[PDB]
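Working notes, beginning with the structure itself.
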Amino acid sequence: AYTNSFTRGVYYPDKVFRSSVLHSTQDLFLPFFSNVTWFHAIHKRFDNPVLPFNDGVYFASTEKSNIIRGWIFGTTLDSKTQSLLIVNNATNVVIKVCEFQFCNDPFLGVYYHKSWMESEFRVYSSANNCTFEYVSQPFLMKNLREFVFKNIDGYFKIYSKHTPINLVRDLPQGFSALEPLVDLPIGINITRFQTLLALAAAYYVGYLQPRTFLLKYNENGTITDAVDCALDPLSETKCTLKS
Amino acid sequence: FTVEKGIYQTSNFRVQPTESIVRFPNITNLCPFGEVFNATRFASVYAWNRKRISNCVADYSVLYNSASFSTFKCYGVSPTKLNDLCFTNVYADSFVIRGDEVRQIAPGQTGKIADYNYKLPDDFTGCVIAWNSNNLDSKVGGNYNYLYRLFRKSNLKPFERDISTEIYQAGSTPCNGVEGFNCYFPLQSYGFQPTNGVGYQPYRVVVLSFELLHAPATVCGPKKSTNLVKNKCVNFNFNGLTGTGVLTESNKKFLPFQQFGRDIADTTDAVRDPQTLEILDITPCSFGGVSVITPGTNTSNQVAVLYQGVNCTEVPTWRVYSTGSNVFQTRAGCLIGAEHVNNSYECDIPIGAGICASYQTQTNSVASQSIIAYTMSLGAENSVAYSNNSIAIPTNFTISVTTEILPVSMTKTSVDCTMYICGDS
Amino acid sequence: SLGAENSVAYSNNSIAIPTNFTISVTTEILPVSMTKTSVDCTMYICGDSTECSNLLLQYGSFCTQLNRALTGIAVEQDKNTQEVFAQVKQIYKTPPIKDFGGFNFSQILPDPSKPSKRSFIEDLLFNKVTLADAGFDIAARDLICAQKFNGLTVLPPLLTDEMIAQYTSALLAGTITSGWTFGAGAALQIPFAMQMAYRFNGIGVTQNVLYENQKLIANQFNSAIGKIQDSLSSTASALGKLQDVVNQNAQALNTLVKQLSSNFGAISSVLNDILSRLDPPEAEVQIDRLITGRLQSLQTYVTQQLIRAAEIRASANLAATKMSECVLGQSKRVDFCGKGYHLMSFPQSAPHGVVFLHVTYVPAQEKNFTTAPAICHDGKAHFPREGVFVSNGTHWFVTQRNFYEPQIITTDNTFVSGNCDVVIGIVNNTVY
Amino acid sequence: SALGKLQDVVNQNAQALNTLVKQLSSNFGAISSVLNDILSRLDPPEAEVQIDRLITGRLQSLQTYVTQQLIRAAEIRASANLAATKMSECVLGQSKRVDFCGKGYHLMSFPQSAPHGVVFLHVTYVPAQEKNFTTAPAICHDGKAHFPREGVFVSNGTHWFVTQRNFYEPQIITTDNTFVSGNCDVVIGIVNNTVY
Ligand SMILES: *[C@@H]1O[C@H](CO)[C@@H](O[C@@H]2O[C@H](CO)[C@@H](O[C@@H]3O[C@H](CO)[C@@H](O)[C@H](O[C@H]4O[C@H](CO)[C@@H](O)[C@H](O)[C@@H]4O)[C@@H]3O)[C@H](O)[C@H]2NC(C)=O)[C@H](O)[C@H]1NC(C)=O
Ligand SMILES: *[C@@H]1O[C@H](CO)[C@@H](O[C@@H]2O[C@H](CO)[C@@H](O[C@H]3O[C@H](CO[C@H]4O[C@H](CO)[C@@H](O)[C@H](O)[C@@H]4O)[C@@H](O)[C@H](O)[C@@H]3O)[C@H](O)[C@H]2NC(C)=O)[C@H](O)[C@H]1NC(C)=O
Ligand SMILES: *[C@@H]1O[C@H](CO)[C@@H](O[C@@H]2O[C@H](CO)[C@@H](O[C@@H]3O[C@H](CO)[C@@H](O)[C@H](O)[C@@H]3O)[C@H](O)[C@H]2NC(C)=O)[C@H](O)[C@H]1NC(C)=O
Ligand SMILES: *[C@@H]1O[C@H](CO)[C@@H](O[C@@H]2O[C@H](CO)[C@@H](O[C@@H]3O[C@H](CO)[C@@H](O)[C@H](O)[C@@H]3O)[C@H](O)[C@H]2NC(C)=O)[C@H](O)[C@H]1NC(C)=O
Ligand SMILES: *[C@@H]1O[C@H](CO)[C@@H](O[C@@H]2O[C@H](CO)[C@@H](O[C@@H]3O[C@H](CO)[C@@H](O)[C@H](O)[C@@H]3O)[C@H](O)[C@H]2NC(C)=O)[C@H](O)[C@H]1NC(C)=O
Ligand SMILES: *[C@@H]1O[C@H](CO)[C@@H](O[C@@H]2O[C@H](CO)[C@@H](O[C@@H]3O[C@H](CO)[C@@H](O)[C@H](O)[C@@H]3O)[C@H](O)[C@H]2NC(C)=O)[C@H](O)[C@H]1NC(C)=O
Ligand SMILES: *[C@@H]1O[C@H](CO)[C@@H](O[C@@H]2O[C@H](CO)[C@@H](O[C@@H]3O[C@H](CO)[C@@H](O)[C@H](O)[C@@H]3O)[C@H](O)[C@H]2NC(C)=O)[C@H](O)[C@H]1NC(C)=O
Ligand SMILES: *[C@@H]1O[C@H](CO)[C@@H](O[C@@H]2O[C@H](CO)[C@@H](O[C@@H]3O[C@H](CO)[C@@H](O)[C@H](O)[C@@H]3O)[C@H](O)[C@H]2NC(C)=O)[C@H](O)[C@H]1NC(C)=O
Ligand SMILES: *[C@@H]1O[C@H](CO)[C@@H](O[C@@H]2O[C@H](CO)[C@@H](O[C@@H]3O[C@H](CO)[C@@H](O)[C@H](O)[C@@H]3O)[C@H](O)[C@H]2NC(C)=O)[C@H](O)[C@H]1NC(C)=O
Ligand SMILES: *[C@@H]1O[C@H](CO)[C@@H](O[C@@H]2O[C@H](CO)[C@@H](O)[C@H](O)[C@H]2NC(C)=O)[C@H](O)[C@H]1NC(C)=O
Ligand SMILES: *[C@@H]1O[C@H](CO)[C@@H](O[C@@H]2O[C@H](CO)[C@@H](O)[C@H](O)[C@H]2NC(C)=O)[C@H](O)[C@H]1NC(C)=O
Ligand SMILES: *[C@@H]1O[C@H](CO)[C@@H](O[C@@H]2O[C@H](CO)[C@@H](O)[C@H](O)[C@H]2NC(C)=O)[C@H](O)[C@H]1NC(C)=O
Ligand SMILES: *[C@@H]1O[C@H](CO)[C@@H](O[C@@H]2O[C@H](CO)[C@@H](O)[C@H](O)[C@H]2NC(C)=O)[C@H](O)[C@H]1NC(C)=O
Ligand SMILES: *[C@@H]1O[C@H](CO[C@@H]2O[C@@H](C)[C@@H](O)[C@@H](O)[C@@H]2O)[C@@H](O)[C@H](O)[C@H]1NC(C)=O
Ligand SMILES: *[C@@H]1O[C@H](CO)[C@@H](O)[C@H](O)[C@H]1NC(C)=O
Ligand SMILES: *[C@@H]1O[C@H](CO)[C@@H](O)[C@H](O)[C@H]1NC(C)=O
Ligand SMILES: *[C@@H]1O[C@H](CO)[C@@H](O)[C@H](O)[C@H]1NC(C)=O
Ligand SMILES: *[C@@H]1O[C@H](CO)[C@@H](O)[C@H](O)[C@H]1NC(C)=O
Ligand SMILES: *[C@@H]1O[C@H](CO)[C@@H](O)[C@H](O)[C@H]1NC(C)=O
Ligand SMILES: *[C@@H]1O[C@H](CO)[C@@H](O)[C@H](O)[C@H]1NC(C)=O
Ligand SMILES: *[C@@H]1O[C@H](CO)[C@@H](O)[C@H](O)[C@H]1NC(C)=O
Ligand SMILES: *[C@@H]1O[C@H](CO)[C@@H](O)[C@H](O)[C@H]1NC(C)=O
């Protein structure tokens, strides 16, 4: 289905500090008030497809009990070319950059009747060739997990934010900027990506576009509001007047 | 040689830094520049190997001093200054090309190599290093393992690698399968032989590219970091962010990922010390115009100086006025050499904010003239004898004649543009 | 629409004469000056860079010219304020007892209680005006900061707001205690009611009208002043002119500062970065590109400032003329000192400007009368000395033109000239 | 310093011309500031770069000078319009505008020609020796209120007169100096006194 991303997918474009100032930036942002594809898993048939990845992606989900495990980024996902395994399973967040013979159904085998443990490991066969490895982030995790991934100039920037929510069938109403998390300097090109799950699914997928935003910085840091300078004539006027 | 009475704006003044400060990350591991430049075998031109190097202390001095490099050209930087610069990361791209084609590797160049297999950006910032490797690469029997791309559908974007082996068609006719009419393989070997003269021998080429001011510094030169001091005019240098100002501990709520800070004018007004993760405020040392108050070369060589917009505590070759003994602080600035008084007269020399300067005795006694500073008086107080049923009527009159001067015109000047610019040429 | 359609009931023997009046007080705002701004051209172009300054020396005396222009602008701002406000040689003070015939100037006279001896309306105006970045004003330390720290400095005005308020208070006291005499010589005391009678004579209304409607006129003046106070307290668009001047200056300064981030074709917009990366010879090209761009920006800013200063000087000259001709006297020029027949004006100091409270006489209630140019009595034509002949339908009277006060036509209200067979429209009537 | 107003204009024009002339000595980045020296040392292809640098600099100087001159000419035109208005309204007539033709009550003005300007000698009337009198708005005579036809009622302490406002010459309050309007019950401050 589709849902409306009111003012979601806003992140700190740069690493500088700004307070009590309105800053205009151009970058890959999620346009205000746009469909973000919403995915569900039915019990049978299982819905978890391979999604495109062009000029970044916006990811959101109402993760509960940490069902969402991680994501795969690549172009073929067949061990012919490089791939990514940003995932945290039970140890710290392990990132692998190698060639993997991904299975037809890559997921953590969990039997739902207490047997909520991974049994069938069909994620991949072997790393085979492999270029670079990164294992770090020994941190765990009605709450919304917003993520922004963008692959630019050989850097895989990732932004994240945590916030409790109360809505069920739609994105929350409000504003919350996404802080940078990591800056993997890989140096590849990505066309397709896919999430991971353990045996339901509820996560939204957006797409960043090159747009100019007028970001408002508050008395004491942080982005409190933003204006999409191409959403409508009123937003264009606001961007021109810097107010 | 004679200056009329008034107040005149002269050379500004500024607080010079007491010393210089550099704060670099205390990374220890040396950069694998030798390993990069030592590589057993260099990749082909079309498959130029790119090595990412970072998180190390780069010492470009030894590379520059080494005489084994025939060509050493830097474009966005200078080799001598490379030792004092901090980069986010550095790329080392190595390959072997024709000797005469080395000049083709400069940014914004044209030629087969630059247009097909290795293109550099027009705004390339880095250093290109090349040297003959005939004896080590070329074989007596003819080393042909080096391949280059000769044909491409279109010019490749800078820093693009093309490893395709599909055959090329040079005409309108289709080229199906692996061969066809006028179908040519895009990869052609190199005829490197020891007998070949200069310009044809293999040349080991390594390209060092690095970008600046887009992320925290990870590669830094071999500069010894010094101690840190604050509340003084100092030439700071954080991760190569050279500048001058007064450092001060700040209460800014920098987020963990935030390194620099910018004001509304978009200039560095806060930095994070690379060694210790603390937020320091950045403030340029005090400055302001200097205005001299004089009663005229006519009347006295005594003068008073005004450091407008500057606190008297803070205070030009001449410094005999720093001693003071009559330093006065005004909303306009610090006034030195003028005796403040508590009277009030008509404004003689305007200083600002209702303060004026004048030359008169006022003791410092009698007949001893000096420059005084006072709050100008608007006039003599008057209380009209207003009442109901009371009127004042003049019993006389005076015929007053006053003069009023009004400019009407100015001299006509005809400036010939061509004669003025290009006189008789 | 351009306004309501109106068709004057014009006839060749019909006149409309007001039977009442309203005392109208209207406010007029005029910019008088703008913030002084001195810019160190060398610092703005080549902040703390000896090599850049040496390169700039090759351009001659552009920096000196720009500094001279800005200094002239600042001195001219001081001159504008002086010319507008320092129109009184003596600081007149109002008497402690405010026996002004029922007129109440409490809201425009100084308030001793406040630390600044400003009137209620002056305080209202000063609160209404907001600046932008900083006007270092109430600054007890260095100037604003960002703009202050790039070779741009703001010089304080020569006359403080307290001094401007003192000048305004002196002008107001002189007016309300001595009419227009203090503007021509020594202030000559006169009761305010008699002064207003003189003003009524000036607008062509007999003084008996004021002496008989004094209470009503005082009430109307007080109500108008109260309405002005309420309007200033409520609305915020009244001071649009001063706000626009301030906003224009702030926007120009912001543009000048922001231009320092432009590369102008150089590798970087940071002089320190250019100098810390390139060797002297190749760095000169980038430094020259930056110098050219920043010099062009400064020249554009200075030209804009010169034009704006000329406009502000024209406005300040107009304000000084208005002060002299409306506050120091009664003006016969139509619509100069407000709408209606001008009576008196009161000055109020405002940030970088002046506010005039023009007191005008407005006819209120107009009637229908038949009128004739002359009266035929005994074969002679009688014309009104001062006024006009009117008829209520049966009887003929002679009245002043601006107020219906019918009177018997006698030989004292009229004068004779010629006979009955020349004037067109002459009417038969007895002259007593 | 009497003619400082004209001297400032002369000085400003002279200084602007001096700056424009001095600007011809600037290199503007060229090897030399002398066109002949540049042309006599480098052949056309190289000489053109220096020539163009000088051209840019000198054109910028000329543009700055001309813009400053245009602004100054606008100011001088405003002053000249003011001078023409003053001639018309003070020399050719008598002005009732306050402080326009000098300080005081304007009587007449005489023009005098000065270099690049005009000088107006404003003759004004200034009251000199004021004296304090008691005054009333009207006079009660016979149940009627009498107002001055033109002047003001004044008292020297015992007697009441009527005088012109701007000069003291007391006169007996008669039916010719005053006019009647209404009765005594409305005017605030009315005083008994016989009207001859
Ligand atoms: C950016 O800057 C300011 C200051 O850095 C900051 O505002 C501060 O927020 C804290 C919140 O804890 C305030 O601390 C309060 O202090 C008062 C008086 O001492 C206490 O009574 C408060 O305790 C009560 O309220 C709390 C909720 O705030 C309750 O949790 C608690 O149980 C008590 O009931 C509290 O400790 C602090 O005073 C302000 N400081 C200022 C200058 O306002 C703010 O977070 C940031 N501003 C933004 C985002 O706009
Ligand atoms: C236009 O103006 C005329 C003013 O002269 C009007 O004529 C006047 O109208 C009034 C009102 O009717 C009238 O007043 C009184 O008249 C009667 C007797 O008059 C005595 O008292 C008056 C006092 O003013 C005095 O002048 C007379 O000589 C006489 O002693 C009273 O009985 C009656 O109640 C009324 O109060 C005037 O007499 C009258 N004056 C003259 C000269 O006619 C006229 O009406 C008006 N026309 C229109 C269409 O409005
Ligand atoms: C009204 O004002 C005028 C002057 O403004 C007064 O008239 C006379 O003016 C002349 C010149 O200023 C003065 O002449 C005097 O002459 C006497 C006699 O020799 C001499 O003793 C004085 O020293 C002075 O030179 C003087 O101001 C005045 N004349 C006199 C006799 O006082 C006039 O007095 C004023 N009062 C009026 C007209 O009521
Ligand atoms: C000329 O115009 C003025 C007003 O501009 C007239 O005065 C006004 O007259 C009316 C009726 O006499 C007054 O209304 C009254 O108000 C009181 C409250 O104070 C109320 O209790 C009464 O029931 C009545 O409504 C009005 O207040 C008064 N305004 C002022 C400022 O005095 C005047 O009557 C007019 N003159 C002529 C000859 O028409
Ligand atoms: C001249 O105008 C001012 C402003 O209208 C007059 O002062 C004001 O007088 C009124 C009535 O006294 C005040 O309203 C109310 O006063 C009573 C006093 O017990 C109380 O209900 C409230 O305090 C309320 O304010 C008004 O506040 C007051 N305003 C000021 C600034 O004083 C003044 O009386 C007039 N001057 C003369 C001589 O009449
Ligand atoms: C020029 O500099 C002096 C000194 O800074 C200013 O006088 C005032 O001096 C005190 C101490 O030197 C400064 O801080 C003080 O802190 C104590 C608490 O420890 C506090 O009680 C004092 O009231 C004061 O704030 C103070 O910053 C400083 N005031 C200013 C405006 O700088 C002097 O006022 C300065 N004058 C100008 C025109 O800047
Ligand atoms: C009163 O103004 C009227 C106009 O409305 C004038 O009307 C008539 O003017 C003539 C001249 O008096 C008179 O009528 C004609 O004149 C002779 C005498 O000159 C008269 O006797 C004849 O009957 C002839 O028609 C007539 O008296 C007069 N109408 C009146 C008085 O009602 C007149 O000029 C003015 N009244 C005069 C002149 O007495
Ligand atoms: C206010 O002005 C009036 C009018 O001048 C003064 O009353 C007048 O005083 C003079 C005194 O010189 C009287 O004239 C002369 O009086 C003497 C003394 O009897 C006499 O011998 C002369 O022949 C001549 O008449 C004048 O008659 C008198 N006028 C009136 C209407 O009483 C009054 O003194 C002045 N008051 C003050 C305080 O100045
Ligand atoms: C201007 O002239 C009038 C006419 O005299 C003066 O008004 C009158 O003054 C007398 C005395 O104050 C009043 O007499 C009083 O009569 C009442 C009874 O109505 C009685 O109780 C008192 O004891 C006293 O005798 C008189 O009524 C009054 N009005 C008239 C028509 O005579 C007026 O005072 C004079 N103006 C000045 C400032 O004196
Ligand atoms: C190749 O390897 C050596 C060692 O890693 C680099 O440095 C040489 O080390 C040997 C033994 O210490 C010395 O005899 C040489 O004089 C060194 N050569 C130079 C240029 O320093 C050497 O730099 C490497 N050659 C490259 C990277 O091109
Ligand atoms: C004034 O009296 C009458 C009243 O009817 C006039 O006709 C009116 O004149 C005035 C115009 O100022 C207003 O009362 C109305 O606007 C007119 N009637 C209209 C427009 O329909 C008349 O002109 C004048 N003199 C008289 C009647 O004697
Ligand atoms: C105003 O106009 C009217 C007519 O429009 C004039 O009164 C007329 O005058 C003529 C000539 O005396 C008579 O024939 C008419 O009988 C009059 N009434 C009409 C034509 O309606 C009147 O004289 C004019 N008054 C003025 C000052 O021009
Ligand atoms: C003019 O000023 C005098 C004195 O200040 C006023 O005299 C007062 O008059 C009223 C009655 O009208 C009395 O209640 C007061 O006692 C008087 N005061 C004094 C000191 O005598 C007078 O009211 C004012 N107004 C006029 C028209 O004269
Ligand atoms: C002028 O008025 C004088 C007194 O009026 C005033 O009295 C005190 C309250 C002060 O304000 C003082 O300055 C005023 O003059 C009287 O002497 C006299 O009536 C008048 N004097 C003259 C020469 O006319
Ligand atoms: C989501 O897509 C639909 C079109 O199917 C349309 O409503 C719009 O493009 C998006 N919805 C909203 C509320 O913006
Ligand atoms: C991008 O990925 C696709 C498929 O993996 C590949 O064909 C293409 O060569 C890649 N582009 C670059 C510049 O490597
Ligand atoms: C999670 O993955 C990491 C890396 O492969 C591994 O060390 C760890 O044992 C795994 N944990 C579980 C429960 O499989
Ligand atoms: C993330 O890694 C940490 C390692 O301590 C682990 O505790 C946690 O369970 C992991 N969280 C997820 C969602 O995998
Ligand atoms: C990656 O694959 C190619 C092809 O075999 C090979 O040359 C290269 O060594 C491989 N890298 C690793 C770590 O095996
Ligand atoms: C570098 O030494 C400094 C103090 O001299 C210290 O702050 C810093 O933590 C050191 N680097 C480390 C521990 O990695
Ligand atoms: C200044 O010049 C004038 C006269 O030429 C005169 O005031 C004085 O002699 C000089 N010296 C002063 C004012 O001290
Ligand atoms: C002026 O008065 C002040 C405060 O009373 C005093 O400090 C000062 O000594 C006096 N004189 C001068 C020249 O400041």
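Going by Swiss-Prot, the residues shown for chain C are 698-833, 843-1138, listed in order.
Including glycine, each Cβ sits where the backbone N, Cα and C put it.
For C:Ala701 to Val, Swiss-Prot lists a natural variant annotated as follows: In strain: Beta/B.1.351, Iota/B.1.526. Counting only same-chain residues six or more apart in sequence, none has a Cβ lying under 8 angstroms from the Cβ of C:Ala701 (variant position). In this structure, C:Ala701 (variant position) belongs to neither helix nor strand by DSSP; it is coil.
Of all Cβ atoms in the protein chains displayed, 5 besides its own lie within 10 Å of the Cβ of C:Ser704 (variant position). One natural variant named in Swiss-Prot is C:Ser704 to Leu, and its note says In strain: Omicron/BA.2.12.1.
Here Swiss-Prot describes C:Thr716 to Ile as a natural variant; the accompanying note says: In strain: Alpha/B.1.1.7. In three-state terms derived from DSSP, C:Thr716 (variant position) belongs to neither a helical nor a strand segment and is classed as coil. A C-beta separation below 8 Å, combined with a sequence spacing of at least six in one chain, links C:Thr716 (variant position) to C:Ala1070, C:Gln1071, C:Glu1072, C:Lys1073, C:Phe1109, C:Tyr1110.
Under DSSP, C:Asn764 (variant position) is assigned to a helix (H, G or I) in the three-state scheme. Annotation for C:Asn764 (variant position): spatial neighbours C:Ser735, C:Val736, C:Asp737, C:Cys738, criterion Cβ-Cβ under 8 Å with sequence separation of six or more. A natural variant is reported in Swiss-Prot for this position, C:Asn764 to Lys, and the note states: In strain: Omicron/BA.1, Omicron/BA.2, Omicron/BA.2.12.1, Omicron/BA.2.75, Omicron/BA.4, Omicron/BA.5, Omicron/BQ.1.1, Omicron/XBB.1.5, Omicron/EG.5.1.
In the three-state DSSP scheme, C:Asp796 (variant position) is classed as coil. According to Swiss-Prot, the naturally occurring change C:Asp796 to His is described as follows: In strain: B.1.1.318.
Cβ contacts within 10 Å of C:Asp796 (variant position), excluding its own Cβ and spanning all protein chains shown: 14. For the natural variant C:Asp796 to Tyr, the note given in Swiss-Prot is In strain: 19B/501Y, Omicron/BA.1, Omicron/BA.2, Omicron/BA.2.12.1, Omicron/BA.2.75, Omicron/BA.4, Omicron/BA.5, Omicron/BQ.1.1, Omicron/XBB.1.5, Omicron/EG.5.1.
Within 10 Å of the C-beta of C:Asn856 (variant position) there are 20 other C-beta atoms, taking all protein chains into account. One natural variant named in Swiss-Prot is C:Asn856 to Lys, and its note says In strain: Omicron/BA.1.
Around C:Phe888 (variant position), the C-beta neighbours below 8 angstroms that are at least 6 residues distant in the chain are C:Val785, C:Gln787, C:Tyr789, C:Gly880, C:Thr881, C:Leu894, C:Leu1034. According to DSSP, C:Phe888 (variant position) sits within a helical segment. As a natural variant entry, C:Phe888 to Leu appears in Swiss-Prot alongside the note: In strain: Eta/B.1.525.
If you take the C-beta of C:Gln954 (variant position) and look for same-chain residues 6 or more apart in sequence within under 8 angstroms, you find C:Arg1014. Swiss-Prot lists C:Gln954 to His among its natural variants, and the accompanying note reads: In strain: Omicron/BA.1, Omicron/BA.2, Omicron/BA.2.12.1, Omicron/BA.2.75, Omicron/BA.4, Omicron/BA.5, Omicron/BQ.1.1, Omicron/XBB.1.5, Omicron/EG.5.1.
Taken residue by residue with DSSP, C:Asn969 (variant position) is part of neither helix nor strand, so it is coil. Within 10 Å of the C-beta of C:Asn969 (variant position) there are 13 other C-beta atoms, taking all protein chains into account. For the natural variant C:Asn969 to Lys, the note given in Swiss-Prot is In strain: Omicron/BA.1, Omicron/BA.2, Omicron/BA.2.12.1, Omicron/BA.2.75, Omicron/BA.4, Omicron/BA.5, Omicron/BQ.1.1, Omicron/XBB.1.5, Omicron/EG.5.1.
Quoted from Swiss-Prot for the published natural variant C:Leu981 to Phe: In strain: Omicron/BA.1. For C:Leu981 (variant position), the same-chain residues that are 6 or more apart in sequence and have a Cβ closer than 8 Å to its Cβ are C:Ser746, C:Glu748, C:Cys749, C:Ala989, C:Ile993.
Taking Cβ-Cβ distances under 8 Å and a sequence separation of 6 or more, C:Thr1027 (variant position) has no neighbours in its chain. While the structure shown retains the original residue, Swiss-Prot records the natural variant C:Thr1027 to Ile with this note: In strain: Gamma/P.1.
Quoted from Swiss-Prot, the note attached to the natural variant C:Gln1071 to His states: In strain: Kappa/B.1.617.1.
Annotation of the natural variant C:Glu1092 to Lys in Swiss-Prot: In strain: Theta/P.3. For C:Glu1092 (variant position), the same-chain residues lying six or more positions away in sequence with a CB closer than 8 A to its CB are C:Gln1106.
The DSSP secondary structure for C:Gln1071 (variant position) is coil. Comparing the Cα of C:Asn856 (variant position) with the Cα of every entry in C:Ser704, C:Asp796, C:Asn969, these being the variant positions, the smallest distance points to C:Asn969.
Of C:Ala701, C:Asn856, C:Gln1071, C:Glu1092, listed as variant positions, those near chain B by the criterion of a Cβ under 8 Å from one of its Cβ atoms are C:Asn856. In the three-state DSSP scheme, C:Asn856 (variant position) is classed as coil. Reported as a whole number, the C-alpha separation between C:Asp796 (variant position) and C:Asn969 (variant position) equals 69 Å. Proximity to ligand 19 (Cβ under 6 Å from any of its atoms) holds for none of the variant positions C:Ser704, C:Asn764, C:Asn856. Distance from the CA of C:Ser704 (variant position) to the CA of C:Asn969 (variant position) is 65 Å. Within the set of variant positions C:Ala701, C:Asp796, C:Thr1027, no residue has a CB atom less than 6 Å from any atom of ligand 9.
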